[PDB]
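One structure is given below, encoded as structure tokens.
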Amino acid sequence: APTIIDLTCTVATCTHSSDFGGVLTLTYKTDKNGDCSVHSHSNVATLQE
Amino acid sequence: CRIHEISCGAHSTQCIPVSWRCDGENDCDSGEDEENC
Amino acid sequence: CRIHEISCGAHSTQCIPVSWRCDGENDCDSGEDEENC
Amino acid sequence: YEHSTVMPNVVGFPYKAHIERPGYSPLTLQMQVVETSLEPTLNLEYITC
Ligand SMILES: [Ca+2]
Ligand SMILES: [Ca+2]
């Protein structure tokens, strides 16, 4: 599995609506290309992918 | 690279998992995976 | 690159938007966009 | 989207309006006036010759 270190998060835009009204970007550095499983550990926000 | 990894041509040293070939996206440097599919 | 982006030739890794073609501006490194317009 | 602004009544003055909304890039509108006409309503009284 890939290795992720020094992961920082920021939000580009947000608008609380019924639709998926929000975009966030994650920056990181790895050692090889691959596929990861992403998740939100709370109930305030629900992801899409 | 790994057994489950294929390279984007001999001229490029990057290697990507085989599940990314012909996936509808240009995962390689210049869409080499989607070539001839 | 993206569908709306056209590369400045195979030797260049920079892609410019299609709206930048035939506009009288040499957006490419050697102005390949306006050649043979 | 609904927006409102004011623009000076000077012929040939280039007016630039800025539209900024969450979730979209800002837009710049250009508005100009080329000719203004002002016509009073008239009622005749008589003619002379
Ligand atoms: Ca692919
Ligand atoms: Ca051009």
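Residue numbering for chain B follows Swiss-Prot, covering 113-149 in order.
Structure determined by electron microscopy, 3.5 Å.
Every residue gets a Cβ built from N, Cα and C, even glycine.
According to Swiss-Prot, the protein carries these features:
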MUTAGEN   B:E117 to A  Complete loss of interaction with Semliki virus spike glycoprotein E1
MUTAGEN   B:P129 to A or H  Complete loss of interaction with Semliki virus spike glycoprotein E1
MUTAGEN   B:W132 to A  Complete loss of interaction with Semliki virus spike glycoprotein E1
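Counting only the Cα atoms, the space from B:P129 (mutagenesis position) to B:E117 (mutagenesis position) is about 4 angstrom. Residue pair B:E117 (mutagenesis position) / B:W132 (mutagenesis position) shows a Cα separation of 9 Å. DSSP assigns B:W132 (mutagenesis position) to a helix in the three-state reduction.
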